[PDB]
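Engineer: Dropping the structure in here first, questions after.
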Amino acid sequence: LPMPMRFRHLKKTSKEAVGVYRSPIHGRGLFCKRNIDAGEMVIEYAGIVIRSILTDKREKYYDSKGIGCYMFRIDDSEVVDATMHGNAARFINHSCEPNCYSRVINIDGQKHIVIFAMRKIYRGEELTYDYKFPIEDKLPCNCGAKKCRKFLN
Amino acid sequence: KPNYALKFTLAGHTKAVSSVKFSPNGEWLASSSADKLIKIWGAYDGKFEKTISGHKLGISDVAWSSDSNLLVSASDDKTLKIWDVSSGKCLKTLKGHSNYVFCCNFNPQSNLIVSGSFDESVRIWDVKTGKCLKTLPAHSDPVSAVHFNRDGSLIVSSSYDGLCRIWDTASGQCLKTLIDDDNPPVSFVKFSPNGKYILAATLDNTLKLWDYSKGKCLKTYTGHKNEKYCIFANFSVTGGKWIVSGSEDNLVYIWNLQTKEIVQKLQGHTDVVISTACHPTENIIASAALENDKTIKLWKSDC
Amino acid sequence: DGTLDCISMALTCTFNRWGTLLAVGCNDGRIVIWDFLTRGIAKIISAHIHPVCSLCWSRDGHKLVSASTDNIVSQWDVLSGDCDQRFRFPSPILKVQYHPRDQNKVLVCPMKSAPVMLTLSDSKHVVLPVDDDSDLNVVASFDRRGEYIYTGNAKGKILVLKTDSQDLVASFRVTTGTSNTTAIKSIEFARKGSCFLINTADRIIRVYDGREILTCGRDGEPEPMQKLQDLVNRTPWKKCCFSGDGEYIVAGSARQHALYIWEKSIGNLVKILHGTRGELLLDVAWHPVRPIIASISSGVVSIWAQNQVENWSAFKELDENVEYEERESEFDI
């Protein structure tokens, strides 16, 4: 099916496909409300599409406001910043064993970061993907996976 | 400007008073405390009417019925209790809050109850069956104050997490969330008499009147001291339009409603003036202080 | 979308004036007045031994007219539940209807006889005229203000009388398209405005504006505001009703126990609600001031509400990505 048609279908079904609940991973997180097949569109990380050069000026801005940064790198040139304006995708925890995966798609010239399902996800499951955060010097992970790196970084 | 003078001093609660409320007819004064006791007193002579017990732990809030016939008591025993004010009978005991219940209020038609607890969830309750009809994960911190609008269509909620959230009654819909560029712990909240504004106290010696239709703070009130305890605030309307509140400096502050300027400072309390109540009909203000005072003082002015 | 276990044998329901209470008849012949807010029964009235098939609230809401299957009509005070008045007729009553602007008056559509308008103050009755004198099945209804009476026969003939004089103020026969008549199943009006609807045996709902019938005069050709049907299944309609505002119309497919929802101006189908495939749809009503719809099927009532985007979606919520508009001094100090 066409990536535009699939994206329209995803934006139509997103509000009733997933939910946010109290999470045993941490705080609140994204849970599955209807069995999601593999590779299908789970959710867009929708937000403010900005250029990369403006990230820091925003980040420091949030650093001046004590508001956490909700930014995902679209590519070397664009970023979806969801700190001030976003969607439910801001509540997707991470797991070392993800049933989901992030991919950038091009619809009518604009890039969309869509989390798709790495596998057939069933109702009730908490949605998690690989943030692929670079190794820092340390955030402990509680994803519960047996392969868990003990640290995102 | 008001000239409130002390007329009657009331006391008897063995522990720290948590709330004092004037009956809507202005006939009685209900005083709750952490001593598991409620005290009805005469609202014009300071005559101790009676004591109503039955709650198992400290009482954090009590609220009158509109017909001056019922009183809801929210106690630290995780329970509410609806009482007939005339007989003192525990008509109902509301169970279901998983932690300390701190505030409670009737609907404008007195047939429904809103309740906030330490469980950080607001429960919505029947009166005639005492049944919990709704329960909402309202805040990320224990709820401080809940209150109805003029008609019962909206429920305002405050909590220690600094959020003031307006919710739909028929659906539990979180209508609005008022933010003031920071996270000031909101210890009290209530609607305006016209239902157009909202008075919320934050634990930084600050009171804020917001417009509901605008969602923005209209007026601010300072000069008092309130940073830890749930200090109540009331609208003085029987005389001039004022804002009356307690303060951690043993004072009873009275600001002008419009000009936001202090119009009176009632002194005579020895402890933190923990609870306040404005008479519905007369220029009478009941100011109850904490355990180092354990006294309730009636103040009467001429305007 | 939400049912009630506390009532049984649901047969007919009716909203109060403000959509706060619901009086439902039961097979035992009891009135169960159930409340929406407390979500509980407010009253139980021993109306008849016979089930109740017609129920209407008073404008003040303090009176309810009920019709048993024993041809027994009775008025009851909602606070007390007493039988204020009681009457009986031949040709068992099909429907009752309080007059919207005079609760003393009430119209009654019987089975085989003409509808008659009675008063409660005086136990009198005015037999409304019949065009063809041989319909034997004429539904009738007050308009929104109770100023005119709309009577539709089994032969598609439609008479508009004035409520006081019973004089023929308008008339026209509806068509099956080609040249034939159709049994007028029911006449409904809007609580707001002047648009009204007709359910007919052709399974086609016809929406008109009463002013156009009044200006059409007697024996004219008034066209409908709208024509509404299930072009896919060609399903009959056991019961239909407007929305509270009058811009949405619902029909109950008792054939497949579904609910069709169209608009008024455009007339396009808003939506469809599917019930239990095993349930036989009987009664349909809309909340007068809410997007709430009550359904009675196999003695069980179901509730269908409609909520907004919030109750969890209220940062500033947006739907689609927003390109940031950079300024001239966007990088300036």
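Numbering, chain B: per Swiss-Prot, residues 32-334 in sequence.
Per the header: electron microscopy, 4.0 Å.
A Cβ is built for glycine as well, from the same backbone N, Cα and C atoms used for every other residue.
Below, the features straight out of Swiss-Prot:
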type	residues	note
MUTAGEN	B:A47 to E	Strongly reduced affinity for histone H3
MUTAGEN	B:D107 to A	Strongly reduced affinity for histone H3. Significant decrease in interaction with KMT2A
MUTAGEN	B:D107 to N	Strongly reduced affinity for histone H3
MUTAGEN	B:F149 to A	Significant decrease in interaction with KMT2A
MUTAGEN	B:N225 to A	Loss of interaction with RBBP5 and reduced ability to stimulate KMT2A methyltransferase activity in association with RBBP5 and ASH2L
MUTAGEN	B:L240 to K	Loss of interaction with RBBP5 and reduced ability to stimulate KMT2A methyltransferase activity in association with RBBP5 and ASH2L
MUTAGEN	B:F263 to A	Strongly reduced affinity for histone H3. Significant decrease in interaction with KMT2A
MUTAGEN	B:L321 to A	Abolishes histone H3 binding
MUTAGEN	B:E322 to A	Strongly reduced affinity for histone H3. No effect on interaction with KMT2A
Engineer: Quick test of understanding: given the mutagenesis positions B:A47, B:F149, B:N225, name the ones whose C-beta is under 8 angstroms from chain C.
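Structural biologist: The answer is none, since no candidate qualifies.
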Engineer: Tell me the Cβ contacts of B:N225 (mutagenesis position) under 8 Å, same chain only and six or more apart in sequence, or just say none.
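Structural biologist: Long-range Cβ contacts: B:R181.
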Engineer: Rounded to an integer, what is the Cα-Cα distance in Å between B:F263 (mutagenesis position) and B:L321 (mutagenesis position)?
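Structural biologist: That comes out at 13 Å between the alpha carbons.
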Engineer: Give the number of CB atoms, excluding that of B:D107 (mutagenesis position) itself, located within 10 Å of its CB.
Structural biologist: 20
Engineer: Just to be sure I understand: of B:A47, B:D107, B:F149, B:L240, which mutagenesis positions have a C-alpha no more than 10 angstroms from the C-alpha of B:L321 (mutagenesis position)?
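Structural biologist: So far as Cα distances go, the mutagenesis positions lying within 10 Å of B:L321 (mutagenesis position) are B:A47.
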Engineer: Drop a 10 Å sphere on every Cβ of the mutagenesis positions B:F149, B:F263 and tell me which sphere holds the fewest other Cβ atoms.
Structural biologist: B:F149
Engineer: Would you mind checking how many other C-beta atoms are within 10 angstroms of the C-beta on B:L240 (mutagenesis position)?
Structural biologist: 19
Engineer: Out of the mutagenesis positions listed (B:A47, B:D107, B:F149, B:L240), which are within 10 Å of B:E322 (mutagenesis position), Cα to Cα?
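Structural biologist: Final answer, ordered: B:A47.
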Engineer: Roughly how many Å separate the Cα of B:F149 (mutagenesis position) from that of B:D107 (mutagenesis position), to the nearest whole number?
Structural biologist: 9
Engineer: Would you kindly give the Cα-Cα distance separating B:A47 (mutagenesis position) and B:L240 (mutagenesis position), rounded to the nearest Å?
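Structural biologist: Rounded to a whole number, the Cα-Cα distance is 28 Å.
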Engineer: Quick one: pull the CA-CA distance for B:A47 (mutagenesis position) versus B:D107 (mutagenesis position), whole Å only.
Structural biologist: 13
